[PDB]
Amino acid sequence: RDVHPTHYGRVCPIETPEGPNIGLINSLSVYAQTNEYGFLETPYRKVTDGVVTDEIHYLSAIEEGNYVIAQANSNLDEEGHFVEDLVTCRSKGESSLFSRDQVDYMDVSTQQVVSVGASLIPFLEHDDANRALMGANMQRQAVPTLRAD
Amino acid sequence: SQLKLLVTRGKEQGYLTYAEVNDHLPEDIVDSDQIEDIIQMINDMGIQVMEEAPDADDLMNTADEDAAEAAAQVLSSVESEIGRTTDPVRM
Amino acid sequence: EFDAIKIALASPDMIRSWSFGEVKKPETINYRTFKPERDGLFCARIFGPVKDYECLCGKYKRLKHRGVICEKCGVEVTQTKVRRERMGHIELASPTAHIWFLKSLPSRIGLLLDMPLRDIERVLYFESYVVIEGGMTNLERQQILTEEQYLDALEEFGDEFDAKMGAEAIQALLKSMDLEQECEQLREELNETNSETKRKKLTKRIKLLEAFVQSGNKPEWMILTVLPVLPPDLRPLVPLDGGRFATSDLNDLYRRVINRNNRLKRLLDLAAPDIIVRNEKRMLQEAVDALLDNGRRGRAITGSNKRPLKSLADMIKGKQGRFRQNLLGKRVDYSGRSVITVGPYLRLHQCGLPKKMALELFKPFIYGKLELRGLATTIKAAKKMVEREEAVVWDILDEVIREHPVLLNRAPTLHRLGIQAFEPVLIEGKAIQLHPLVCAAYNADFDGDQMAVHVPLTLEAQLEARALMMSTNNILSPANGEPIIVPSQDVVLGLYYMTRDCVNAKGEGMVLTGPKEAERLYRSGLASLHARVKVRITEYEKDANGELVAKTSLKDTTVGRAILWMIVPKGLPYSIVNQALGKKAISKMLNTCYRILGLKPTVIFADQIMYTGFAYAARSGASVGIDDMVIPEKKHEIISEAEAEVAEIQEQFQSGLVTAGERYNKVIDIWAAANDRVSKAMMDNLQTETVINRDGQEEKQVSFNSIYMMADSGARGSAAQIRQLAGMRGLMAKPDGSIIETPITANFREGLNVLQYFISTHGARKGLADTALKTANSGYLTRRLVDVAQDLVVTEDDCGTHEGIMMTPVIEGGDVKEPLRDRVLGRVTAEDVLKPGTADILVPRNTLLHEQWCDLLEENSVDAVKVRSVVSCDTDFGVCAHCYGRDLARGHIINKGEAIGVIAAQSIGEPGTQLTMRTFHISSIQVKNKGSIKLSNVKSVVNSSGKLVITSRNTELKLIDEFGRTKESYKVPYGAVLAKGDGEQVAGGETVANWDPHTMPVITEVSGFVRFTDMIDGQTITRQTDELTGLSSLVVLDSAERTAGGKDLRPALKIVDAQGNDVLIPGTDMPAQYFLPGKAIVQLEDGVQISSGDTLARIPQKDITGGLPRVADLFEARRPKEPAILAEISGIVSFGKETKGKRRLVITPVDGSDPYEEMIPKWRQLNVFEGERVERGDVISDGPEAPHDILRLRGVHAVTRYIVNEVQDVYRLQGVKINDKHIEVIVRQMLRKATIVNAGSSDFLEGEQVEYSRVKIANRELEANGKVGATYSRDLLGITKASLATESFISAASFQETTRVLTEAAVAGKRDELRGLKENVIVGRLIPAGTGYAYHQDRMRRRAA
Amino acid sequence: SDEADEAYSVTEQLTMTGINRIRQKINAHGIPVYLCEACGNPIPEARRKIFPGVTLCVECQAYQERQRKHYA
Amino acid sequence: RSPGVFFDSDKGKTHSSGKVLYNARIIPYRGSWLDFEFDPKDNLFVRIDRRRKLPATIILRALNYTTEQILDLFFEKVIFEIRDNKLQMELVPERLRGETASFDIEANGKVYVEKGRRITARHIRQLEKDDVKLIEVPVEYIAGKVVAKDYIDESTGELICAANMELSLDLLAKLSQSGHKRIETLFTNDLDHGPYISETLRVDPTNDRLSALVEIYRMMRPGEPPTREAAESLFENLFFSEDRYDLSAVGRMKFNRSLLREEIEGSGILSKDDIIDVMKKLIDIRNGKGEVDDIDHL
Ligand SMILES: [Mg+2]
Ligand SMILES: [Zn+2]
Ligand SMILES: [Zn+2]
Ligand SMILES: [Zn+2]
C-alpha cells in the first residue's frame, strides 16, 4: 500500500485512486520500460569520470541500488561536467551529497518520476503531494466540452 | 496432548495462524477433511485461524463461553479417534 | 395488536397443523405449460393458487366463486398472496436429527442425555449401536455397543434387550428418559455428594433439565419426524427473460430431501438388505442437515454453480440473513438524493428543494390537494395534470410544501445530528441547497457530498420532525452543551476582518452617536471598517429578576465593532464584541447568548452573524496572492548553520566519537531545532509586519497579510501549514515512523525539486491510506457501543437516592487540567453543599446545577460535590431523570423517555472519529504557586535532622489557598525529605520535599541503637565492603543468592534504645524491627545508634496512549498482565514462603479471619514493608491496575471514576470534548451482572451470574418480606461480553450468532417480551424510547388491568 | 472536510510523534560519568562534550545498539 | 511477486518479547516452496511446503552432509592447544573485537589488557601491531565451548567426545590422555557470529542421511510405510527434477542476484550450493550483516 525508494522513475508516486485501493493501482511513470524479464526499468544518462554522456542506459530496480545516480536538476557546464563539486545523488535509497568523481548515472529528464496524468499539471512542485494525487485523479474524469480550448 | 496446549497458545496469543495449527496437529492425520473439521472446531470457540501474522494492531470476544470447554473436549477427543463419521460416501 | 413472542420446539403435530397438505413429489413446474405441477414443491392445491381468484383448472375465473375449491383440480379460489403463507409438511420415512440441537456446541441432545457428542454421532451415522432399556440383564440404559458385541449379547438374549441405532435410537432414548426422574436424581446425588467440577457440571445439567421441564417442550422433539417446507413465494422460481428461470437454492435442497425420502420409502417397501437402506438413511440425513444448516458439519453440498448453496439458517443467520440487512436497513419510499450546494440566503430552519424533487416526492399530497380544490375531477385527471406540470400544479405544490418539514440525512450518520429536518423552500434547480451553519453538524461540504431527503407522511411524524428534529431545535452538540452552530470559514474571516483596527485608517478618532451612525459613515465611505472611534452604545443586562436594565456609555471601539453591534440581541455586554473575534470568540459569543437569552434569540442571532459575516467578508475582498507567502530573510542563515551542525556531527562520526544511531539522532535533533527556528522567524516576520504611522513616525500593528488573517482568525490554517508555505517544510517521515534524515528545506512557495517531492510522497500516501481505511471502519465503535447500551431509557422522574460520586477538579502532574465548573455542570447534586465554615445549607440536595449555580459554586470556592450518577442510580430497567442530569442537547432536563443509551454511544462514537485510528504514545518537590500545605495519607517521622520522612505510602501533597480550594497536586515519595511539616505556611520558592531517587528509606521512628536481629551474615547477609569509602556494609541479599541457613529467615534491622532492650514501635506488640528485603543498602552496621528515621537500610531503584483503539480496549476491560496487586483486606501485613516465583503474602485482621494468602510472582519488585498493617484496596505491585480489581476492592464508584478518567484523558489529549454522563451510562451498562456472596434466602445458585437488577429487586422484595435476601458480589464485563448476555432473543439474535441463540431460546421455551429497541424495530412496532414511550406505558397498563 | 485535509493531519501526527521519540533519545541533562557503565572504559572528553550526560563509551553503545536492532 | 528467494523478518509481532524471526522463503515458478524460519529461541527450522516445521540441519543431512563438515561450513574455527600448561589458545586479534576478556590478555610476557576489560579497538591495534600469535588464558575459557568434529580413542576406539559437544574439564582431561593437541572449538559470539546452527544441531533428532529422509517422508505424506530409496526418490525429486520443480530463468536471475552470485543464469533445479548459500545468507542476516527484503521493493 505504500511507496518505496525504488519507485523512482518506475511508478508514479502521486497518481493513484484515492479511496478503497490506494497504492494497489499505482500507475506507470513516463519513461518506464519493462525489462527483458518483466521487471520495470528506467533510463539514466551514463556519466563517465566527470562528463555526462548522452548515451542512455536502462537500469532496472535490482541494479539501481548499487550505483550513485545523479539528480535530474544538476547543472552542467556545456560539456557534461557538474559545475558543483559535490552533487545531489541517491546511492542506496537514502539520497545524499556525493563528490564530483563518484556519480555513476544521471536522470534522463525531470519529468521521469511522474506519470502522464501527473505531468500535465503545471507547478506540480508547488502542491501538497495528496493534492496532486487528487488533481491527477480528477483530471482523469474531465468531460469533453463543446469547444475544446 | 500438543493440541490442548495449541489451544492455550492460540488463546494467549489471541490468534492462530495456519503455521501453528499445522505444527501442533496430530502427526497422523492424512485425510485433510479432518484438518478442516478440527480447525473449524477451533475457530468456533476462538481463536480464528487466519493464515498469516495479522491481528497485530487490531484490538477488535464473541467466543463465550460454554462452547469453549465443550469444543476443547471435542478437540481432545478427535485424537482419541481417527475419524470420520462425516462423509456418507466413505462410510 | 399482539404482545410477547414465544419460540420453542415444534411437535410433528403442530407441524402438521401448520401445513395445508403434504408434498410428495420433487417436481416443480411443467416445463412447457409452466403451471405449477401437482403435487410437488410448487403445488397449486397445497400452497394456494397462482392467480388472484382463479383456480388452476381454468374453470373458475370469477370472484363469484371466491372460496370454492375446484372439484377438478382441488385448488382454492383465493388470492395469490396466500401463496406466501401456506406451508407443507414432508412425511419423513425415518426420523432425523435436527442438526441445530445436534451440533450447536454444546450439543443439546448431548447434554440433555449426558452422552458424549462422539457417541451420538456414532449412533446417528450407524457406526454403532445404543441400548434403550436393555432388559433386566446386563447393560445400563445409555450403554453404547457395536455390531460385534450386539450380535454377541443377542445370543444371550433375544428379548429383554433393546439396542437400536440411528435416529430411531436417539428418539426412543429422548422419549424414554424422564426429566423429573433424572433431575431429582441429580438433585439427590448432588446434595448428599458435592465436588467442585462435579457440582459445577451437575448443577448446570439440572438447570438445563428443569428448564426443559418448565418449558412446554418434549425431550424428543429435537428429532424431526415431519418436516415443514417454506411457502413457494418465499422460495420462488421466477421466470427471467429468455425462458431462463431463476430460483433460490431451497428448491434444490427440497428436491434433494424429497428424492431421498421417497427412495427410502420405496426401499422400506421392497424390504432391502439393511446395508443399502442404511446408506439411504444416512443420505437422507445429510440432505435434511444440508437443508437446515448447509456447511454446518459435512463440507456443504455445492449447487450447480460450484457454490455452497444457502439454507434456512443462511437466510436467517449471519451478515446476510434476514436479521441483518432487510430487517434493520431497507430501501424506503418517498425519498430522494442529490447534490447539496450552499444557499446562504436561507434561514437555518429551511432547505432548498428542487421543484423536480419536490413534485416527485410529494405526489399523493398534490393529487389529494388537486382533487380537493376541484382543480381536477378524478385522481387520474390529477395524475395527468401533474405529469403535464401545469401552472397551477406548481402553486398547489407550494401550498402542500408549506409546513411539511422534510428530513435531510447524510451518508455516514455518525451521530444524531446527521438527521435533521427543515422546511422546504422550493428551489428552481437540481441541488439541495443546504444552509451553511448546518454543515458542521452534517459534517458536510460542497465538493460533491450527496444528501438524501425523506418525507414524513403522518401527522405524528411531522410533529416529531418539527418538535424533535428541526434544525432550529438542535443548536447544541449532544456530546456537550457547547453549540454545533459555530460559524466556519467565510464568516469568521469576514467577522474578523470587520472587528479589527488599523493604527491610522480613514475617519479615525471621530465620535459617533451610535451604531447607526457607524454604518451611515461606513457605507457612505467616510470611515474605514476598522478605524478606532468613540461611539455611544447602550448595552442591556438582565441583572434584576427578568428586568433587562439598560446602561449607556461612550465606548472606545472601532467602526466595525459598532456596526456589528446592531445584530447582537439585548442582554449581551459590549465586551463580547470589543475583542478581535476569531473563531473561539465568535463561538463563545453564541454560547453566552444561549446561556442568557435562551434559544430563539440564539438562532436568530446566529443567522445574523452568518449574514453579516458573509457580507463583510465579501466587502473585504480578502484574496490570497503568491506575494502573501512571505519567506523570512533569516532563513538561509538558519539553514546554513544547521547544515554546519550536521557537517560537524558527521565529521565527529567519521572520527569515531559517536555511534551511527547517535549521529542520526543528533542530525534529526538539529534539523528539528532549525525547523522550529525558521517557523519562528517567519511568524515574527509575518504577524506584525504591517508597520504603519499615525500623526507622525511609525508603529507596528498586527499584520494584514491575508494568509495571516485567515490563519489568525481561526478561519482556516494554523502555524504549521504556513510553516510549510513560508518556512521550511521540515522532516518528512516514512510510513514506518522512522524519520528520513535529510529534510525538505524548502516550501511550496519555492518549489520542491524531484527528490524532496519524492520524499514527501511517502508520508503523504501513508496518511491518505489511513484515512481511506479510517472511514470504512467508521461506526465500529459507535455500533459496538449501542449494542451494549441500546435498551436503556430515562424511565423515571426520580429514584430518590443519596448515592452519587464526588466530582472534583482534575489536577494531574502540575496544575488543573479542567475546572469543576465543567465536570459538575447540569448534574444533580446528591447531598447538600455546605459552605467552607459550613455556615448554612447553601445548595439544596436536588438542584439542577445550571450556570447560575456553577457561578454560585465557584463564588464559594468548592472543589468536591456529591453529584448523582447514572451508574449509581436505583431504578430498575432505566434511569431516573434526576440521577442522570440534563439533556445537554436540549438544555432543560432529561425527559421521561430519552433513549440516553443510544445517544451516549453516539456521543462517544462521533468524537471517536476525531481521534487517530492507529494507537499512539508519548528533581525535588519545589513549590511554584502561592498557597498552603496539605499532606494526605501521611504517617511520617520527624528525624533528628528536623526534616520529615513519611513512613506511609499514599502520602501526597496538595496546595490549598486562602479560599480552601485545591490549587496543585504533587506526590510525596517515601522518605521524601520534607523541609516543611504539614499544613503550615508556604510560599513559592521553598522546595517542600527534597528526596534522592537512588535511595528509598527504611526510616525508623526512633533515634535508637541499631540492631541486627535475625540477620545471619553469610546465610541472610552479604559481606559487602565498598573500598572507595571503605564501607562496612552487611547488606542483605534477596532469596535468590544466599544458602538455606537463613533462607526464609528475616534480616531484621531494628532500632532498640541505648541500653539494649528493643524499642517497641508505638501502637502494637512489635518493636521496630524492620525486616529487611534483599538488595538493601544497609550502610550502618550494628553498634551505632542513630536518628529517628535515618536511612539505615536504603532500598535501591507517565506514558499515555491515545488511539481510539485505546478507547476500545479501555471499554473491553482486559486484565493487563502487569497488574498492581491490591490488598484483599486491611490489617497487619506479613510475608511467608519464598522462592517459588509465587511467594506468599498474607494479611491478618485484628478481628476477622486472617489466613488470606496471595502468591506474588517474584518478577515484580515488592512495594510494602514486611510488617506494615496495610489498608484495604492498596497496591503492592505497581503499574496497570485491572479495573476488575478496582471494582472488587474500592467499589463501584472507584471503577467508574477510573474508567471515566481513562477515557476522558484519551479524549482530552487531543482536545476532544465529551461529557461524563456518556461514559458513565456505558460503564453502568458494563457492570450489570452480579454474583452472590451468599446464596441467601433467594432462589439463586451460589456462583450463578444474574443481572444485578434481578438480585436487587428480589432482595428488596425479600427484606420487605420476612427473610433477608442475597448477598451479591457486583461484577464487571466488557462491552463485548455484556452485550452478548441480554434478555430478549429477537434482539440478541439479530447481531449475535443466530443459531446458538435460537436453539437455546427454543429448548428453553423463552418467550420474548417486546420491551427493547432492537426487537420493536424488527417486529415493526413503536420503540419504547421516545414518543412511543407513552404508547408503551398505556398499553402496559391496558394489560395488567 | 476531505481526503487530503484529514490525510494532512494523519501525516502530521505521524511526523511529530516520530520526531519526538528520536529527539527524546537525545540526552539533554548534565551528569558527567567518565566511566562506561558496562565496561568501565573512560569516556573521552570529546564524546562527552557532544552529548552531555552520556553514560556509555562509543564501543559499548555500538554494541548495545547492534543488539537493539534485532529486538532482543 | 516474482519467483526467487526472499528474506523477511516478521518484525516483533509473534513473540511477546518483540524479538524478530527472519524467515527466508524460496518460491519457485513451479514446484515446491521451501521456508527457513528461526524460532524465538534462535533455532533454524526448515519447513518444506507449508506443512509442519522441521529442524534446520535435517535437510543438510539429507543432502549427504554430516555434523563435522556442517560445522565447518557454517562456522569459523578456534584452535586450542594443550601447550603443556592448561590449554593455551590460538589467537588473531580482530576476532576479539567486542570481547570481554575473562583473563589477562598478555603477550611478550606483557599484559595487553587487564582482565575484565571489554576488548577495545585500542587493544586490537596493540595485539596485531605487536602481532600476538598465540595467547594463554585460564581453562574455564574453554570450559564452555563446543568441539568442532569427532574425537575417538587410540586406546579402544572409543569416542573421546562426539562432534558438536559442549566442553567440560573432563573432556580436555580425556583429550590429554589421548595426547590431542588440537581442540577444535567454534568461534561463537553473541554479537556477530552467533551460535545458531550449533543449537539447531542440538535439537536435530536424526543423526544421518537415512534418518533425515525418514523424517522428511514422514512429514511429506504420513501414514504410508517409508523406504530407503523410496524416500531418496521423493527427496531428490522434490527440488532436483527438471520435470517437477523449476525456478524459471527470471527465478534463477533473482536467485543468483539475491545471493550475490557472479553468474546470472543457471539451472532450473536447486543444488547443495543453493540451499547452503540460502542458509548462510539467512544466518548472516540474523547476525547483522545484511538486511531483510522490502516486499514492495520493485
Ligand atoms: Mg466531500
Ligand atoms: Zn380447478
Ligand atoms: Zn437515580
Ligand atoms: Zn563500553
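Heads up, chain C uses Swiss-Prot numbers, so what you see runs 16-937, 948-1126, 1132-1375.
Going by what the header records, the deposited coordinates were determined by electron microscopy, 3.4 Å.
For all residues, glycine too, the Cβ spot is worked out from N, Cα and C.
Database features (Swiss-Prot):
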type	residues	note
BINDING	C:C70, C:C72, C:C85, C:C88	Zn(2+) 1 binding site
BINDING	C:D460, C:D462, C:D464	Mg(2+) binding site
MUTAGEN	C:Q504 to P	Resistant to antibiotics salinamide A and B
MUTAGEN	C:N690 to D	Resistant to antibiotics salinamide A and B
MUTAGEN	C:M697 to V	Resistant to antibiotics salinamide A and B
BINDING	C:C814, C:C888, C:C895, C:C898	Zn(2+) 2 binding site
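Known features from Swiss-Prot, placed on the structure.
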residue : record                : CB count, 10 Å
C:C70   : Zn(2+) 1 binding site : 25
C:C72   : Zn(2+) 1 binding site : 15
C:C85   : Zn(2+) 1 binding site : 20
C:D460  : Mg(2+) binding site   : 13
C:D462  : Mg(2+) binding site   : 9
C:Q504  : mutagenesis position  : 17
C:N690  : mutagenesis position  : 23
C:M697  : mutagenesis position  : 25
C:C814  : Zn(2+) 2 binding site : 19
C:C898  : Zn(2+) 2 binding site : 27
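Proximity to ligand 3 at the level of Cβ atoms, with a cut-off under 6 angstroms, picks out C:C814, C:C895, C:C898 from the recorded positions C:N690, C:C814, C:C895, C:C898. Close contacts with ligand 4, defined as a Cβ under 6 Å from any of its atoms, occur at none of the binding-site residues C:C85, C:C88, C:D464, C:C814, C:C888.
Among the recorded positions listed here, namely C:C72, C:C88, C:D464, C:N690, C:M697, C:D464 has its C-alpha nearest to that of C:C814 (Zn(2+) 2 binding site).
Checking the binding-site residues C:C70, C:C88, C:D462, C:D464, C:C814, C:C898 against ligand 2 with a 6 Å cutoff on the Cβ atom leaves C:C70, C:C88, in sequence order.
All protein chains shown were included, and the count of other CB atoms within 10 Å of the CB of C:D464 (Mg(2+) binding site) stands at 16.
Under the DSSP three-state reduction, C:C895 (Zn(2+) 2 binding site) is assigned to strand. Packing around C:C895 (Zn(2+) 2 binding site) is summarised by its Cβ count: 22 other Cβ atoms lie within 10 angstroms of its Cβ, all protein chains included.
For chain D, the nearby recorded positions by a Cβ gap under 8 A, listed in sequence order, are C:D460, C:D462, drawn from C:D460, C:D462, C:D464, C:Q504, C:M697. The CA atom of C:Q504 (mutagenesis position) is located 44 Å away from the CA atom of C:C888 (Zn(2+) 2 binding site).
Each of the binding-site residues C:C88, C:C888 was scored by how many other Cβ atoms lie within 10 Å of its Cβ, and the smallest score goes to C:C88. Proximity to ligand 1 at the level of Cβ atoms, with a cut-off under 6 angstroms, picks out C:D460, C:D462, C:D464 from the binding-site residues C:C88, C:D460, C:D462, C:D464, C:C898. On the backbone, the CA of C:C888 (Zn(2+) 2 binding site) and the CA of C:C72 (Zn(2+) 1 binding site) stand 69 Å apart. Cα to Cα, C:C898 (Zn(2+) 2 binding site) and C:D462 (Mg(2+) binding site) are separated by 44 Å. Taking the mean position of the Cβ atoms of C:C70, C:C72, C:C85, C:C88 as the Zn(2+) 1 site, the remaining residues of that chain whose Cβ falls within 8 Å of it are C:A59, C:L71, C:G73, C:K74, C:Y75, C:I84, C:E86, C:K87, C:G89, C:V90. Nearest neighbour of C:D460 (Mg(2+) binding site) by Cα distance, taken over the recorded positions C:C70, C:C72, C:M697, C:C895: C:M697. Taking the mean position of the Cβ atoms of C:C814, C:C888, C:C895, C:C898 as the Zn(2+) 2 site, the remaining same-chain residues with a Cβ inside 8 Å of that point are C:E811, C:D813, C:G815, C:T816, C:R883, C:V885, C:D889, C:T890, C:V894, C:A896, C:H897, C:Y899.
A Cα-Cα distance of 11 Å separates C:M697 (mutagenesis position) from C:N690 (mutagenesis position). Residue pair C:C70 (Zn(2+) 1 binding site) / C:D464 (Mg(2+) binding site) shows a Cα separation of 53 Å. Of the recorded residues, C:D462 (Mg(2+) binding site) and C:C895 (Zn(2+) 2 binding site) place their C-alpha atoms 45 Å from one another. Comparing C-alpha positions, C:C895 (Zn(2+) 2 binding site) sits nearest to C:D464 among the recorded positions C:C88, C:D464, C:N690. DSSP assigns C:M697 (mutagenesis position) to a helix in the three-state reduction. Between the C-alpha atoms of C:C85 (Zn(2+) 1 binding site) and C:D464 (Mg(2+) binding site), the distance comes to 59 Å. Of C:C72, C:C88, C:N690, all annotated as recorded positions, the residue with the shortest Cα distance to C:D464 (Mg(2+) binding site) is C:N690.
For C:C88 (Zn(2+) 1 binding site) paired with C:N690 (mutagenesis position), the C-alpha to C-alpha distance reads 91 Å. Between the alpha carbons (Cα) of C:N690 (mutagenesis position) and C:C72 (Zn(2+) 1 binding site) lies a span of roughly 90 Å. For the recorded site, C:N690 (mutagenesis position), the DSSP three-state label reads helix.
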